[PDB]
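A short write-up of the structure that comes next.
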Amino acid sequence: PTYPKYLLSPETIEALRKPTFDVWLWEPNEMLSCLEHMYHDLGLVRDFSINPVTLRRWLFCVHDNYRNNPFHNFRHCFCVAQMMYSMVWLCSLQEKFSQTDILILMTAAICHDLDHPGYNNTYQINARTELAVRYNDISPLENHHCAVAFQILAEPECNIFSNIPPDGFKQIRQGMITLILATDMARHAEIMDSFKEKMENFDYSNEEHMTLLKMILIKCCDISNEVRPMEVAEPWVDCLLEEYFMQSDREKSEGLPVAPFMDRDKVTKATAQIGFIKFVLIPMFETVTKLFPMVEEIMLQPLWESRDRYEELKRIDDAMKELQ
Amino acid sequence: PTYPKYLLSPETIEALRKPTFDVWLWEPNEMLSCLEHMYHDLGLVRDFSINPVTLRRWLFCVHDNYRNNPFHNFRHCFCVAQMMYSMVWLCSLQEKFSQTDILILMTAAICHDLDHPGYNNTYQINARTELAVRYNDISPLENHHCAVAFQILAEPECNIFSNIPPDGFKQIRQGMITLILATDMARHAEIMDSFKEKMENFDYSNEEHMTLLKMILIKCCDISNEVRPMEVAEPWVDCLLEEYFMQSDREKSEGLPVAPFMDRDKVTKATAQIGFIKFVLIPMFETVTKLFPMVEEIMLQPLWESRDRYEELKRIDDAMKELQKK
Ligand SMILES: CC(C)Cn1c(=O)n(C)c(=O)c2nc[nH]c21
Ligand SMILES: CC(C)Cn1c(=O)n(C)c(=O)c2nc[nH]c21
Ligand SMILES: [Mg+2]
Ligand SMILES: [Mg+2]
Ligand SMILES: [Zn+2]
Ligand SMILES: [Zn+2]
């Protein structure tokens, strides 16, 4: 008659494939099911012999290792993985990548922010936290994310890779590590040039080229909120600042340097996103379009719109601050 | 009168400056004193307001954080540190390096192998160890040595940097982290090339040129046993293979791969050092000699000798196994 929520309706399974899928409409359970479906759907369960029950526990254990942060939480996790999923279709990645690579992109996307503490690397380093000390100031967050990802995959009951020859595990593990560590925005500029370089004459056969592409791909999905529909996109800006301000305050109480872009007294939903969209998002997606031109209409388009919308929104804010 | 051991004689203090020092005669405490003496003698206690007592609690704490592996232990720690000390004099480093770099080189050497487990990075990764998982297969050992180093310095009673301004702290931490991580032999080639490349036209005023020099410097001190006198050097080779075989054993009975150079059946004290001296040691100290010629005679020399000796041993060593085997 009427089936429970964790039984995705054939409509859901259809929307899930596109970047428009409203990420806010579901509860963890439902989202967990979505992720589950993704692995079966991409043939990952099939091509690697992933025990379906294990996939269930793994995802459940993954969801449990994400803190309840305003921004870097389980729903964000979902966003990145779902956006990665979208791009697999939109770009026909299965025509360019081996099922193994696809496994990497997806698993990596899902694990990229495991146990994120709600404070960036700059804070971890200045506050000389355990993460900072443990990782010798080298992308402590990402290094931690990655470690937790594999601590989980080390639990036999969650080891969704239990039936992969050891030679494969090594290749998958390497790839994931690379990708997850590539999400530290500190390395953005560096990664973009490496990619832009090999781009002058891309080569899907060349391995280094492909690793950069996978790197660029996970980065895209990771900060792809602004690509999403304006209603689903805006609320995340609030979550983000909610986190940035939480850190800027703490930094102030503890007398640690405060990044201006996180300063509660200088930031507004507008000024924050305008620079990010114009100078980080657009350019990155721009160069990716060179390889997958259908990305221009599906992701570059909403970005241009959000840029204008936010730019105009500041234009307005300035006029108001003026009257006063 | 007859003073106690922890009281260094002016002879020892004099011997501590040459690479011919018998790193075997001394016991932990005496060695701690030698280390302590180096920090004073180099002007580090002076130029960094190091509380003289903290310096001792720290050395004590560092020592207590080294395992009792046949090779990778506190006495090795002391070797590398004492070698670095020698290098500073022999090469007049106080002329080309700031006291901050001299600080970095010394502290980095003393901490370079902190809490070493006894099994290399290859074992850590393949055995999917807690360390390999923690540092995502990235120089997990060195990364660890480094972390422990700073957790020790995080203790107020062991913090020899407590009187250094925060900016200088950051600067030192950065350098220490770079040098310790640079001791991962897996990077020996990469690092060597960078140095030889910057070596085409070396510039003592170029930060990058100096960073490679320091990396090369600590690497030289780290694997500098064979540079020492035959009787001081040799016993270390045994200690190393004892640790190597221990691993290859564990590896064979855990189904994990085993390196030939660590295989109990294909490695003699000789075959291990002949190749290592000819392809790793000599080459490195050679390029370093371009920068410091006096290095050739005091270190490149005992290496050629060592190389010749081991090659000699290998012959009689081989002949012997031609009486064995049916
Ligand atoms: C400095 C800037 C890149 C910081 N930054 C960021 O890292 N992410 C992920 C954002 O979404 C964002 N939005 C504005 N600034 C941002
Ligand atoms: C990785 C490292 C153990 C290699 N290593 C070393 O450090 N020393 C001092 C040797 O004598 C040696 N001989 C072979 N490999 C060696
Ligand atoms: Mg991140
Ligand atoms: Mg080491
Ligand atoms: Zn993220
Ligand atoms: Zn060492």
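In chain A, numbers come from Swiss-Prot; the residues present are 241-564, in order.
Method of determination (from the header): X-ray crystallography, 2.8 Å.
Every residue, even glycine, has its Cβ placed from backbone N, Cα and C.
Take the CB of A:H312 (mutagenesis position) and look out to 10 A: across all protein chains shown you find 24 other CB atoms. A:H312 (mutagenesis position) falls within neither a helix nor a strand when secondary structure is assigned with DSSP, and so counts as coil. Swiss-Prot lists A:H312 to A among its mutagenesis entries, and the accompanying note reads: Completely abolishes catalytic activity.
The annotation active site, proton donor is assigned in Swiss-Prot to A:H312 on the grounds of experimental evidence.
The local packing around A:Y484 (mutagenesis position), expressed as other Cβ atoms within 10 Å of its Cβ over all shown chains, amounts to 22. Reduced to three states, the DSSP call for A:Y484 (mutagenesis position) is helix. What Swiss-Prot lists as 3',5'-cyclic GMP binding site is A:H312, A:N313, A:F314, A:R315, A:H316, A:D353, A:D462, A:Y484, A:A512, A:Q513.
According to Swiss-Prot, the Zn(2+) binding site annotation covers A:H316, A:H352, A:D353, A:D462, on the basis of experimental evidence. In three-state terms derived from DSSP, A:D353 (Zn(2+) binding site) belongs to neither a helical nor a strand segment and is classed as coil.
Summarising the annotation, Swiss-Prot assigns Mg(2+) binding site to A:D353 and lists experimental evidence as the type of evidence.
Within 10 Å of the C-beta of A:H356 (mutagenesis position) there are 23 other C-beta atoms, taking all protein chains into account. A mutagenesis experiment is reported in Swiss-Prot for this position, A:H356 to A, and the note states: Reduces catalytic activity, but has no effect on substrate affinity.
Mutagenesis annotation in Swiss-Prot: A:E466 to A, described as Decreased affinity and catalytic activity for cGMP and cAMP; the structure shown retains the original residue. Of all Cβ atoms in the protein chains displayed, 24 besides its own lie within 10 Å of the Cβ of A:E466 (mutagenesis position).
The mutagenesis experiment A:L480 to A is recorded by Swiss-Prot, whose note states: Induces a 6-9 fold change in inhibitory sensitivity by BAY-73-9961.
For the mutagenesis of A:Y484 to A, Swiss-Prot gives this note: Induces a 6-9 fold change in inhibitory sensitivity by BAY-73-9961. The structure shown keeps the original residue.
In the structure as shown, the Cβ atom of A:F501 (mutagenesis position) sits within 10 Å of 13 other Cβ atoms. According to Swiss-Prot, the mutagenesis experiment A:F501 to A carries the annotation: Induces a 2 fold change in inhibitory sensitivity by BAY-73-9961.
For the mutagenesis of A:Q513 to E, Swiss-Prot gives this note: 2 fold decreased affinity and catalytic activity for cGMP. 8 fold decreased catalytic activity for cAMP without affecting the affinity for cAMP. The structure shown keeps the original residue. Within 10 Å of the C-beta of A:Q513 (mutagenesis position) there are 25 other C-beta atoms, taking all protein chains into account. Taken residue by residue with DSSP, A:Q513 (mutagenesis position) is part of a helix.
According to Swiss-Prot, the mutagenesis experiment A:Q513 to A carries the following note: Induces a dramatic change in inhibitory sensitivity by BAY-73-9961.
A:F516 to A appears in Swiss-Prot as a published mutagenesis result, with the remark: Induces a dramatic change in inhibitory sensitivity by BAY-73-9961. Proximity of A:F516 (mutagenesis position) to non-local residues of its own chain (separation of 6 or more, Cβ distance below 8 Å) is seen for A:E466, given in sequence order.
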- Here the binding-site residues are A:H352, A:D353, A:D462, A:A512, and the Cα closest to that of A:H312 (mutagenesis position) is found at A:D353
- Item | Listed in sequence order, residues with CB under 8 A of A:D462 (3',5'-cyclic GMP binding site) and six or more positions away | A:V320, A:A349, A:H352, A:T423
- Message: Over all pairs within A:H312, A:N313, A:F314, A:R315, A:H316, A:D353, A:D462, A:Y484, A:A512, A:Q513, the annotated 3',5'-cyclic GMP binders, what is the largest Cα to Cα distance, rounded to whole Å?
- Response: 23
- Query: Among the binding-site residues listed here (A:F314, A:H316, A:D353, A:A512), which has the Cα closest to the Cα of A:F501 (mutagenesis position)?
  - Reply: A:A512
- Message: Give me the long-range Cβ neighbours of A:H316 (3',5'-cyclic GMP binding site): same chain, 6+ apart, Cβ under 8 Å, in sequence order.
- Response: A:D353, A:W476, A:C479
- Message: Rank aside, I only need the closest one: which of the recorded positions A:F314, A:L480, A:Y484 has its C-alpha nearest to that of A:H356 (mutagenesis position)?
- Response: A:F314
